[PDB]
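Have a look at the structure below, then the notes.
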2 protein chains.
Amino acid sequence: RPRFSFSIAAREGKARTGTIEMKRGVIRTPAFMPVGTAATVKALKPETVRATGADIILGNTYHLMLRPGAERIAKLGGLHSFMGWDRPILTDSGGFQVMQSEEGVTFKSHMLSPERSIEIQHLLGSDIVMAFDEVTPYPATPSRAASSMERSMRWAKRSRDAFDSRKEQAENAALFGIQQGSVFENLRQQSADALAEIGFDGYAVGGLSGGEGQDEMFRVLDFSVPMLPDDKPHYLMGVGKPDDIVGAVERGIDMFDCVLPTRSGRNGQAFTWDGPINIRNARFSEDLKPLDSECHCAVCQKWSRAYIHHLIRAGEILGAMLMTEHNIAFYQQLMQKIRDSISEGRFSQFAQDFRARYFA
Amino acid sequence: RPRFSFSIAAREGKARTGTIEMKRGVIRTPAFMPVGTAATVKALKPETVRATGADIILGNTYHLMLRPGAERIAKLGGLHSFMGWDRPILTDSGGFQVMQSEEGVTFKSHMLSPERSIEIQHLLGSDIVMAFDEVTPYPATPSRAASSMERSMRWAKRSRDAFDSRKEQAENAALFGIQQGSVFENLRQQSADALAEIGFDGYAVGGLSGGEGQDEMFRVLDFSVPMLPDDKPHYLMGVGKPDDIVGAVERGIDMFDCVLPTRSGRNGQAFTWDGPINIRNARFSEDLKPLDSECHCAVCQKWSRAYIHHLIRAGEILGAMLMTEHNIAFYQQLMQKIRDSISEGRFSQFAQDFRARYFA
Ligand SMILES: NCc1c[nH]c2nc(N)[nH]c(=O)c12
Ligand SMILES: NCc1c[nH]c2nc(N)[nH]c(=O)c12
Ligand SMILES: [Zn+2]
Ligand SMILES: [Zn+2]
């Protein structure tokens, strides 16, 4: 396998399905990345993450640099070895957790800058490295959005140069740039233009899911995604709810990460094709059905709603484990249905059918 | 398989190795039972419990009756179905958690008595049912020890009769009686005599590990175990540390349960053949070795001390999972080495070698 190759196998409107080939494996797009905060997808062994269908997971640069430490992980062999996940890993850059000077930022639990962020991602042994950016809070005035976007584009060039100057990283990993500009079309365009002039392996749409709500997010995606190079992956960071994913794919997004399936699983929320359920609710106390009637996951093959209800109410670790496994499996099944429907030219109908039942 | 059959395959001194055949499976003795408090061996799926070598697990009557409820579990199909463990389950009776009238006891989180305890164990679908007893606090005066023992023997007969009057339970489960009498040889003998006159499928030594310490516990086992019927299993409830298990087997015990491997795993203590380690200690922060150098468990095949150190310090659920799996696997490997050494007539040497290295 090459360092990086993205191929589109089929299209429907703005939606695409295809593959990213990297040295540690192939990633089927559109892809959902389970989030490994501190070198673990919470409550799951890596084999279990893989069994659900995940091709790639996300690691958080900010958190890993605080504990256990980036240099410590490198000394121990890198993140893949440390946590026992041998497939691709994408690492975010830290600009979200940060949300200061033109050089970068210092904070108390440390320093982050374009150079230091790329270096930490190198120390971890990341396959997909994200450029270090400045993330504008929503809402943002035009002036502030422009200033943060301009800074982010200067930092994208510094990110690019830091990555390239590290031969081992440049030869074996990929680097993605991050579009900014808040909700403003002209800034989004300036940003896209700047990123494409520098050139990246992939392009994230940054700055959304920051409080603007789905309508506004979709409106911004409507004009922002066509500004990115068509022949590279489009990554929407920190999204999201199933309906957010479907609608973002309808608008050209190829990759996703979110803590929702994991976090909400631990809290008692299970995803189903008829919408999420609150497993702690009394209505589930003697319900022998699985979490979801169609789900192929091991949890739904083996345990009832009633049992998982008990586990979560009791604070048992196995409750977290089962909820999380199901939720991640559900998310992967969603992505698989999206991939198959696009390849078969029936994604429009899938989205319609999905929504009518999920929000019945 | 029969309802119940215990066969001794080999002996060395007072130590025995053999099998208990029951309808849901065979139990290799000497046996360690992982404890499932509230319908879960904490942090482990039942398949993982089985993969470690466990033949049987313990369920806590007291806790299950409080949450989720005994009648609720019966309505849902019984404990095996509820939690997804299809092999034998032993349930304790509640007399430990209780530690009042001659009829039984009422308390606030409910009622327990010989009849109600046997009924709850029936509702759960237990394979090995324990008689309901009264457990004397240590230390106990001779007079108090005698009174509690006498009461326990009256309650053993009531337990026996309740079990027998329930045809389904009598035909498919086994009933074990519990010897009491504190540290007093004459009371222990009276108790053994009373239990054997009633007749049970197995005999537990109750009332120990209550603060008397290992020396005293071993002294009491020295005279108490020979009082029990030789041809039935001998169960030491709530024991224990590896060296406690070895010494109890040297004195004729065939079965064990304890929360130590699970509880102490979650807290950061890993068992090793050179003794327990505190994985949170700084000395493990960059240690690439497995938890134990010889352990065959999946955790030690795959992850380092350093990683598990990180997980436990971070409060991650996977830390609990890995620690627990290892500790239960260690305990099963201990039991396997005990079984093999007795069968091969080299258990004396094993015990000696085990102790010299574990306490080096
Ligand atoms: N949801 C927006 C977002 C999530 N994670 C992010 N990480 C970075 N560097 N930048 C961003 O804009 C975002
Ligand atoms: N360690 C003593 C002990 C543990 N669990 C027990 N359960 C019962 N019924 N009786 C007992 O004496 C004990
Ligand atoms: Zn499922
Ligand atoms: Zn191990």
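What you see of chain B is 11-109, 117-126, 133-383, where the numbers are those given in Swiss-Prot.
Looking at the header, which is where the method is noted, we find X-ray crystallography, 1.5 Å.
Keep in mind that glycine also has a Cβ here, set from the backbone N, Cα and C atoms.
Annotated active site, proton acceptor per Swiss-Prot: B:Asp102, in sequence order, evidence recorded as sequence analysis. For B:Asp280, the entry in Swiss-Prot reads active site, nucleophile. What Swiss-Prot records for B:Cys318, B:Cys320, B:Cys323, B:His349 is Zn(2+) binding site, and it gives experimental evidence as the kind of evidence. Among the mutagenesis results in Swiss-Prot, B:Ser103 to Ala has the note: Strongly reduces activity. The residue drawn here is the original one. In Swiss-Prot, the entry for mutagenesis B:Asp156 to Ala states: Abolishes catalytic activity. The structure shown retains the original residue. Mutagenesis annotation in Swiss-Prot: B:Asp280 to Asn, described as Abolishes catalytic activity; the structure shown retains the original residue.
Locations of recorded Swiss-Prot features on the structure.
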{"residue": "B:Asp102", "record": "active site, proton acceptor", "DSSP (3 states)": "strand"}
{"residue": "B:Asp156", "record": "mutagenesis position", "DSSP (3 states)": "coil"}
{"residue": "B:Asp280", "record": "mutagenesis position", "DSSP (3 states)": "strand"}
{"residue": "B:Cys318", "record": "Zn(2+) binding site", "DSSP (3 states)": "coil"}
{"residue": "B:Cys323", "record": "Zn(2+) binding site", "DSSP (3 states)": "helix"}
{"residue": "B:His349", "record": "Zn(2+) binding site", "DSSP (3 states)": "helix"}
Binding-site residues listed as B:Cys318, B:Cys323, least Cβ neighbours within 10 Å: B:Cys318
All-chain count of other Cβ atoms within 10 Å of B:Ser103 (mutagenesis position): 29
Entry from the recorded positions list B:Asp102, B:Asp156, B:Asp280 having the most other CB atoms no farther than 10 A: B:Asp156
Sorted by sequence, non-B:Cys318, B:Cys320, B:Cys323, B:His349 residues with Cβ within 8 Å of centre, Zn(2+): B:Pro313, B:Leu314, B:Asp315, B:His319, B:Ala321, B:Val322, B:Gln324, B:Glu348, B:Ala352, B:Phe353
Proximal residue to the residue listed as 'active site, proton acceptor' among recorded positions B:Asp280, B:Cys318, B:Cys320 (C-alpha distance): B:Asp280
Count of other CB atoms lying within 10 Å of the CB belonging to B:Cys320 (Zn(2+) binding site): 23
Between B:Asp156 (mutagenesis position) and B:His349 (Zn(2+) binding site): CA-CA distance (Å): 33
Direct Cα-Cα distance, rounded to whole Å, spanning the 6 residues left out between B:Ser126 and B:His133: 7
Alpha-carbon spacing, B:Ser103 (mutagenesis position) to B:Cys318 (Zn(2+) binding site), which is rounded to whole Å: 34
Candidates near ligand 4 among the recorded positions B:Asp156, B:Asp280, B:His349, judged by a Cβ under 6 angstroms: B:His349
Contacting recorded positions for ligand 2, chosen from B:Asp102, B:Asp156, B:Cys320, B:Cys323 when the Cβ sits under 6 angstroms of any of its atoms: B:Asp102, B:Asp156
Cα separation, B:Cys318 (Zn(2+) binding site) to B:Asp280 (mutagenesis position) (Å, whole number): 21
Flanking Cα pair B:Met109 / B:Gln117, between which 7 residues have no modelled coordinates, distance in Å: 10
B:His349 (Zn(2+) binding site): tally of other CB atoms within 10 A of its CB: 27
B:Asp156 (mutagenesis position) and B:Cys318 (Zn(2+) binding site), Cα-Cα, nearest whole angstrom: 38
